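Visitor: I have a structure here, written as C-alpha cells, and I will follow up with some questions on it.
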Amino acid sequence: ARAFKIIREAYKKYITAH
Amino acid sequence: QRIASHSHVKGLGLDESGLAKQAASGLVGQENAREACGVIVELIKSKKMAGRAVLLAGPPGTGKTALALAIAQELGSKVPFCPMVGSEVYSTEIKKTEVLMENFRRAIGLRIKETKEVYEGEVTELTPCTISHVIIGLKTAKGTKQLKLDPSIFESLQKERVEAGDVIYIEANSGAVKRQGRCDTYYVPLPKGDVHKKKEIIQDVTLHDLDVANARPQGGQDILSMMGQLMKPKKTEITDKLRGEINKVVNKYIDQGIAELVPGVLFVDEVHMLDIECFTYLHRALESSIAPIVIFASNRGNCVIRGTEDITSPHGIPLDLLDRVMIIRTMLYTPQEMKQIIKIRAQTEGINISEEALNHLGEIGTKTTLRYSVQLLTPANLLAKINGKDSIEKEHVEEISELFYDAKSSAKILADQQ
Amino acid sequence: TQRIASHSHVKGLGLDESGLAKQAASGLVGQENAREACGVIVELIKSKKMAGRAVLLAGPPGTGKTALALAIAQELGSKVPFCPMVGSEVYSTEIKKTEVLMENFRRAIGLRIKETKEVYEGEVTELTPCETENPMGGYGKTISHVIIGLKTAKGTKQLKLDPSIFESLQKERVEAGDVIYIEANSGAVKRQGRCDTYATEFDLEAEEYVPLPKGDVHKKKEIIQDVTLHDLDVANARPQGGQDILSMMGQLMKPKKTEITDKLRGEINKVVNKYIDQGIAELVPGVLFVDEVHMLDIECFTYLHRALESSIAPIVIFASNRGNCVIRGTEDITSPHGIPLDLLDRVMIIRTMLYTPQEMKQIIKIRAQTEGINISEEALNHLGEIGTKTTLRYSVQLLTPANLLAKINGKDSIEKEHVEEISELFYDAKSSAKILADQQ
Amino acid sequence: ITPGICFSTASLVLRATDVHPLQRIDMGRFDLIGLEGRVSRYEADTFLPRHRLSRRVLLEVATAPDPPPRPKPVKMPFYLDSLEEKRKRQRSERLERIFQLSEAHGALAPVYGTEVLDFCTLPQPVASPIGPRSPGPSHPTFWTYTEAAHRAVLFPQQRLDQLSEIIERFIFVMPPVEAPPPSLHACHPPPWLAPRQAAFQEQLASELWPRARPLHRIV
Amino acid sequence: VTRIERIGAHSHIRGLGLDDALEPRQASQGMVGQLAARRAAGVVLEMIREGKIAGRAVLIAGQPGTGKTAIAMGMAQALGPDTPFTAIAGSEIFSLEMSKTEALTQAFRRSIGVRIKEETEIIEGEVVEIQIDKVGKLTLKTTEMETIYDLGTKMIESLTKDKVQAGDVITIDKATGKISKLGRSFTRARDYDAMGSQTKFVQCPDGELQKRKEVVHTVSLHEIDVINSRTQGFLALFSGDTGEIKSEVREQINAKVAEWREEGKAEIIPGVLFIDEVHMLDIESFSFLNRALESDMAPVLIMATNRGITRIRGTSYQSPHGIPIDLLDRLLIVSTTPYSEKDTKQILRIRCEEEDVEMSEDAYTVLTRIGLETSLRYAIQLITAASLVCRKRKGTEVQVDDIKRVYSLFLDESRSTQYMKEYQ
Ligand SMILES: Nc1ncnc2c1ncn2[C@@H]1O[C@H](COP(=O)(O)OP(=O)(O)O)[C@@H](O)[C@H]1O
Ligand SMILES: Nc1ncnc2c1ncn2[C@@H]1O[C@H](COP(=O)(O)OP(=O)(O)O)[C@@H](O)[C@H]1O
Ligand SMILES: Nc1ncnc2c1ncn2[C@@H]1O[C@H](COP(=O)(O)OP(=O)(O)O)[C@@H](O)[C@H]1O
C-alpha cells in the first residue's frame, strides 16, 4: 500500500511538471 | 352492535381498595372469585412474572368464562389476550405441542413506534439519470415536489408500469411502489394532502406473528417462484434455533428503546379437552422464562383424564399440572344474584321487563340453570313485541317457557326412550 | 480417534480355526456356545450361497445379544454390507411399514462394481490437422487425422485422434494453451480450464486457471465403487437433473415414496445380473440386523414370511428380549419372545446365557481397559461383587464416574473408596424400584 | 370444453381487506429468513461494525464536492430568506433519514450466513450412486464413481424415451369435460392486482415451459 | 425495562452450587439442598464436559417438587453456551410430520455441536468504474490504494446480472461468489425521498485490497437438514423436511465431519439431551433409545420423571418410573428426596430474593408451614400473590396477615378437591 502512495506521489509530481 | 353472551361484562368491578362490590361493571356476585381475579390482574399489569398459571374452576354457568373475559376487559386493548379452546389443540397440520407453543407466543406482544413517511401524488415526470438515480415529480392538492429516488427503486416503477399521470405511493424506507391508479383528470382522485406524508405508526405486533413471518421466504424470482404457488400449510418453528433467534433480535430492539414488550394472557377454555401429552408438555412449557400468564378454565370435577382411559383426577387435569397452578373457585348463584344477572342481561339486550315477569323468570332460574332464564328474554320480548307491547309481561315469559324446553325437562321427555 | 461407546471393545467373535473360543478372544468373554453358533452363521454369510436365512439371538437383557450380533459385523469386515435397524424404526409417517422392511432388506445387499477408466490431460500446445489425398472428387482439405500436443509436469507428448474429435474439440471451444480432458473409450473432450502458467496475475476471472497437471499425460486406474441395491432403487425413484420439469420436484421433499416392483425387479435386477455375468460387478450379499425385533407389528412379522422366503434376500439376524409376550398389533395373542410362532418356525435360535461373577469381572476389566481407566484389583473385585447383585450393565457403567471421582481426588486409578461412593450417588433399576414401592 | 367455466364475483373492498399503506409496520427489521441466501457472516460480524457510517461522515460528504479523476496516462430579483432556510431544513431531514435507514438496513445478522451454508452444503448428489460434477481427474471424486453405475439411474429422459413406444399406444384417457382455470374472479379490483398476476405468469411460463416441452408428447 | 426473559419458575438457579471438589454447598448459586442429588448431577456434568464417551444416560427420579427440573436447569446454567444443551419434553416427539423415532434421532443430533472454522481469501473495495465490451476491466478502491483487474466472461456475467454499479462496495472471493457489501457515501442524497429496502450506505474499506476472512461458527450435527433438499437452510427456519434419508445422515455427514476434524476444519463438541417428563414416551421410542444409546456419537441423555410403578405408554405392562426395564438397565438413576422444614424455608427465601419481595420473618414462618402441608410449589406462588395484595394496601413488606389474605383466594389442590362436595 505504501508503494501505491509513493507511486501516486511521483505521478502527481510528473503531472504538475507537465 | 350485535349483543353476545358476555357483552355486558365491562370489567371486574373492584374498587380502589380491591374488594368486590355486589354489582359492578356487568358482573354481580362472585365476591371471592372476582377478588382473586383482581389480585391476578395486577400480576398481569406488573409485566414481571412469566408462565404463571391460574385455573378458574366450578360448575357450568358460574361465571368462570365471564371472569376471564372481565380480566380481558379490565386490561384494555394495549395488552394481548388470546382465547383458545383446549379443543383447538387437535390440529391436523401441526403437532398438538406446536399449536400450544404458537398460542403461548400469540400472548406476548411488542409495541414499536416507527416514524415513517410515504411519498404519494400524481407523477408528473420520470427521468432516470448504469442508472445513477431516478428523478420523479409528484403532485398533490398542496403542490408539486421533485424527488430523487434510489436507482434500485427504478426497477419497481417499471414493474408497476407507472408513467406520468399515474398516482403512486412510493414508500420512503422500503422503496416500495404501489400504483394506486390513473389520475382523476384523465381512475383515482388527486391526493388532497401534502406530497410527503409523515406519521408515527405506534401499532403493535406479537412474537408469533414475527415467527410466522420468518418461517418462509418471499420473492426471489428463481425456483422460489414455485414456492409462491404451492399450498402453503403451517409448519413448526424450531425451538432451539429460530424462535430463540427471534428472541435475540427482539431483545436487541428493547435495549435500543425502539420496542417495548407487553406480556399478555393466554386464556384456555375447556382445558379438560387437552390430551395428557398436552398437559405434560404444558407443565414443561409454562416453567419457561418467556411464557405469558395462562388462565385455565374447567367446568367438570373429579373425572377421567383424556388419553389415559382410566386415570381419574380432580377437574380433569393431572395432579402434576394442578400443582404449579393457582385455583380460583367459582360457585353457584343464589336466586337474588340470578335475578340481578337476568336484569343486567335484559337491560344490555334492549329488553324491558315488568317486575312480576322478572320475578317469575328468576324463579325459573331456580328450577333450571341461570343461562336458560337468560335465554328466554329475547324470544319472550319478541312475543311481547308481536303482541304490540313494550314490556315483557309475565304472560309472555310464562308461555314462551312452554315452546322451548331446558336440558332437564327435555331429558325427562327423553326418558320414554323409544 | 473417536468416542468410546457401549460396544467399542468387541473386535470379533473370537474364533480359532476349528471354530471354537478359547475363553475371551477378541474382546468377548464367555458365551462360548453362542459365539460358536454365530461363528457358523458368519461362514453362512461368507459363502454367498443362501438367501433369506434368519437367526434369532434370544436371551435376557444384557447377555451380549447386540454385542455378538455386531461382533459378526466385525468378523465380516467393512467389505460386506451390515445394515443395523431397531425394531422401532419400522413405524413411519411417510411410508408403509412393510416398505421400510423391503428398503432395509435390499439395503443389506451390496454390489461392488469395478471399472477401469483411462484419461489424457495437459496443457494443449499443438492442435494441427493432417491433410490427405482426396477421398472423392477434388474438394481438397481432406482431414485424415488431427495432431494434438499435451504437456504435463512429466513431459510433452503428441497424439493423433480421428476427425470426430476435431469436431468435438471445436464444439467444446478449447484453445491452445488451456487444459483439457479426454476419455479414451468414450471419446469425450472436456475443457477443465486455461492453464495456470498463463496465470491470473490481474485477471479476476472465476473460470479455473487450473494448475498444470502432475503425473503422466496418460493415466488409467480401476475405479471400484460399492453400491447397495437400495441406492440404485432410490436413485431411480427420485432422480436428479437440470431438465425434465418433473425433476423440478425440488422445492418438495419426498413423502409417498414406496418403491414399486416393476422398477425394483423388472428394471433393476436385470442390470445387476448383466453386470455380474459380464465381468463388471460382484454381488456382495450382506446382513440385515434387526434388534428389538419384538417391536415389529403382526403385519410386519407376516410380511417377513414372504421377505425371508425370497431368492433376493440377505441373511437376517433378529435379536429379542421379551419372554412369552403379547405380539404387537394383536388382541392378546401371547407367544415366545414376542414373535409369532409362525415366524419362529423360520429362524435358527441362538440362546445367550446370563453371566457368572467371574465372566462379569472379565467384562468389567475389558470395559475399563477400553474406556482408558486404571482400576485397582480391590476396586475391580468390588465392582464384580456389586455387579453380581444387580445387572452387569450397571456394574460396567459405574467405571467412568468413579474414575472422575478418582481424578478429582488426585488419584491415578480407581480405589475401592470411589466405587463405594458412586454406588451411593447413583442407583440401579432394582434399588430405585424399591424406593418407588416404599413411597406411595 | 365448457365456456360455462364459472367466475366468482366479489366487492372491491373485499378484495382490498388486507392492505394499508401508512398504518402497517415495517417487518424488514425482523426478517431473519431473508438474510440467509444473501448476507454474509463476515459482512455482519466484521465489516459493518468497523465501517459503520455515522451521521457525522455522511453529513461530511454533504460538504463541497469531490474533484474528477485523471485516468488517461500510461507510464509502465433576489432569493427568499425563508426559502433557503426551508431548503436547509429539508436537507437536514434528508441526511438524518439516510442515517436512520442505512443503520436500520444493517441492524441484525444472519442466523447462519452465506459462508456457513457454503461450508456445510456438500456436493449436490449427496448419497447417490452417481457423482457430483468434477472439475477433472486432478481431484479425488473423479476416480471414485464408475460410469457403469451412472448408466443405471436412467434419468427421466430415458424413462420417457423407452416408454415412448407404449406412450404412443396405451395413453388414451381424457376427462370427458374440460374447463379453464378453476374460476375467474371479477370485481372493481385494486389496479395493481392484475399486473402482478400477469407478471407472475410471465415469470413462470418463461422459465419452465421449455422444461414442459419434453412432457408434450404425453400431454 | 422488561425484556423477553423475565422471572420464571427456575429463574433463580444461576448454576449448580458445587465446590471445585464437586462437593455441594448448603446454599449457593441459586440452588439449595439436595446434597446427594446435586453431587450426582455434578459428576454427570463433569463427564459431559470431558466428552470422551458416548451415549451415557442418567435418570433424575423422585417426587413432584424435589428439584429434578431445578437440577436440570442447574446443570444447564453451569454448562456454557459452548456445549449444546437440548431440552425437550417427552411429549414433543409425538409429531405429525415425523414418526417418534425420526424426531428422537433429530433431537439426538441437535445435541452434538460442530465448530466450523473457515478461512477464505477475499478482495474488497469500492467499485470506481466498470467497463464491458465479451471482456472489460474493473477499477477497485480501498481508502489506502486502487487497482485495475481484468474480467473474464463468468466474472462479467456476475457483474451485470448482479447489477453492480460504480460506488458499490463489492466483495469477491476465489471461486467467486460475489456479494454486494454496501453503497458508497458519495453517490448519496438518494434518500432525499427514498432508499431500497436492501440498500446501505456505510463507507469503503481501509488497508490492503486483499484480505483473509476467518469465520468460526457452531452448527449442530442436525445441519444434515442443510443437505436434505435442493435449497435446504430454509428447513432450519420452518421444520419442513421430515424423514431425511439415513443413507446420507449416518455416512455422508459423519464421514465429512470426520474429514473436517482430521484436516482441522471442524471439531465435534458433544452435548446433552434432556428429556423432561420422559415417562410420556411410548415403548417404540424407549426401545429405539435402547439402540440409540449404543451408537458411536450419541450425546449424554438426561431424563426426568416423577412416576412410581406405572404403566408404560403403548403397553398394558407396569414398570418402575413407567419406562421399560431393558432401558433402566442402561441408565444411572439419581434419586431426589423431599425438603424438610429447613430447606423449604430457605428456597422460599431464595424465591423472595429473586422476585424482589421482602417478608417478615413471621411471614416466612407462616409460608413455610403452609408449604409443608399442601405443596412446596404452592408456597412459591403465594410469594408474588402476597406481594401484590400488599402493594395495593400501601405496604412495603409482606406480613403474616397478608399471607392469609392470599391463602383464602387461591386454594390448593387439597382444599380445591375437598370443596368438590357439590357434584354439579
Ligand atoms: N358474575 C356475573 N355477573 C353477571 N353475569 C354473569 C356472571 N356470571 C355469569 N354471568 C352470565 O351467565 C352466563 C354463564 O355462562 P358462563 O359464565 O360462560 O359459564 P362458565 O362459568 O361455565 O364459563 C355467562 O355467559 C354470563 O352471560
Ligand atoms: N460376551 C461379552 N463380552 C464382552 N462384553 C460383553 C459381553 N456381553 C455383554 N457385554 C457388555 O455388556 C453390555 C450388554 O450386552 P448387550 O448385548 O448390549 O445387551 P443385550 O444382550 O440386551 O443387547 C454390552 O453393551 C457390552 O458392553
Ligand atoms: N434445590 C433447589 N433450589 C432452589 N429452588 C428449588 C430447588 N428445588 C426446587 N426449587 C423450586 O421449587 C420448584 C419445584 O421444583 P421442580 O424441579 O420444578 O419440581 P420437579 O422436581 O417436580 O421438577 C422449582 O420450580 C423451583 O422454583
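Using the numbering of Swiss-Prot, the residues shown for chain E are 16-148, 157-447, in order.
The header says electron microscopy, 3.2 Å.
Cβ coordinates are placed from backbone N, Cα and C, and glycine is handled just like the others.
As annotated in Swiss-Prot:
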type    : residues                                                               : note
BINDING : E:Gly77, E:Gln78, E:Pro79, E:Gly80, E:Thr81, E:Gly82, E:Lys83, E:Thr84 : ATP binding site
MUTAGEN : E:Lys83 to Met                                                         : No effect on interaction with NOPCHAP1
MUTAGEN : E:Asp299 to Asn                                                        : Abolishes ATPase activity
MUTAGEN : E:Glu300 to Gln                                                        : Reduces ATPase activity. Decreases interaction with NOPCHAP1. No effect on formation of RUVBL1-RUVBL2 heteromeric complex
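Mind mapping these onto the model and telling me what they sit next to?
Guide: The Cβ neighbour count for E:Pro79 (ATP binding site), using a 10 Å radius and every protein chain shown, is 16.
Under 8 Å, Cβ to Cβ, and six or more positions away along its own chain, E:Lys83 (mutagenesis position) finds E:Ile75, E:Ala76, E:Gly77, E:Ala327, E:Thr328, E:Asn329, E:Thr359.
Under 8 Å, Cβ to Cβ, and six or more positions away along its own chain, E:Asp299 (mutagenesis position) finds E:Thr84, E:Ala87, E:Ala102, E:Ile103, E:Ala104, E:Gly105, E:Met326, E:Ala327.
Taking a C-beta cut-off of under 8 Å and a sequence gap of six or more, E:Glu300 (mutagenesis position) has these contacts in its own chain: E:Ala104, E:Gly105, E:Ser106, E:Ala327, E:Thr328. In three-state terms derived from DSSP, E:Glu300 (mutagenesis position) belongs to neither a helical nor a strand segment and is classed as coil.
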Visitor: Tell me, by DSSP, whether E:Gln78 (ATP binding site) is helix, strand or coil?
Guide: coil
Visitor: Name them in sequence order: residues not among E:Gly77, E:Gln78, E:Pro79, E:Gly80, E:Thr81, E:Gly82, E:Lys83, E:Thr84 whose Cβ is within 8 Å of the mean position of the Cβ atoms defining the ATP site.
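Guide: Near the ATP site, the remaining chain residues are E:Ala85, E:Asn329, E:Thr359, E:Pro361.
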Visitor: Any of the recorded positions E:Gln78, E:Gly80, E:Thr81, E:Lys83 with a C-beta atom under 6 A from ligand 3? Give them in order, or none.
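Guide: List returned for ligand 3: E:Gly80, E:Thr81, E:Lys83.
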Visitor: Consider only the recorded positions E:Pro79, E:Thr84, E:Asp299: which of them have a Cβ under 6 Å from an atom of ligand 1? Write none if no residue does.
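Guide: Those recorded positions that pass the cut-off are none, since no Cβ is under 6 Å from ligand 1.
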Visitor: Of all the binding-site residues given, E:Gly80, E:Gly82, which residue's CB has the most CB neighbours within 10 A?
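Guide: That would be E:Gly82, with the highest Cβ count within 10 Å.
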Visitor: Note down the number of other Cβ atoms within 10 Å of the Cβ of E:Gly77 (ATP binding site), including every protein chain shown.
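Guide: Around the Cβ of E:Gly77 (ATP binding site), 26 other Cβ atoms lie within 10 Å.
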Visitor: Would you list the recorded positions among E:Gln78, E:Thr81, E:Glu300 that come within less than 8 Å, Cβ to Cβ, of chain C, in the order they occur in the sequence, writing 'none' if nothing qualifies?
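Guide: Going by the Cβ criterion (under 8 Å to chain C), the qualifying recorded positions are E:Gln78.
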Visitor: Under 8 Å Cβ-Cβ to anything in chain B: which of these recorded positions pass, E:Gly77, E:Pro79, E:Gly82, E:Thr84, E:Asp299, E:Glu300?
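Guide: Listed in sequence order, the recorded positions near chain B are E:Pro79, E:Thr84, E:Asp299, E:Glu300.
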Visitor: Hey, which of the binding-site residues E:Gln78, E:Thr81, E:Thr84 is the loneliest by Cβ count within 10 Å?
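Guide: Candidates: the binding-site residues E:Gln78, E:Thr81, E:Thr84. Fewest Cβ atoms within 10 Å: E:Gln78.
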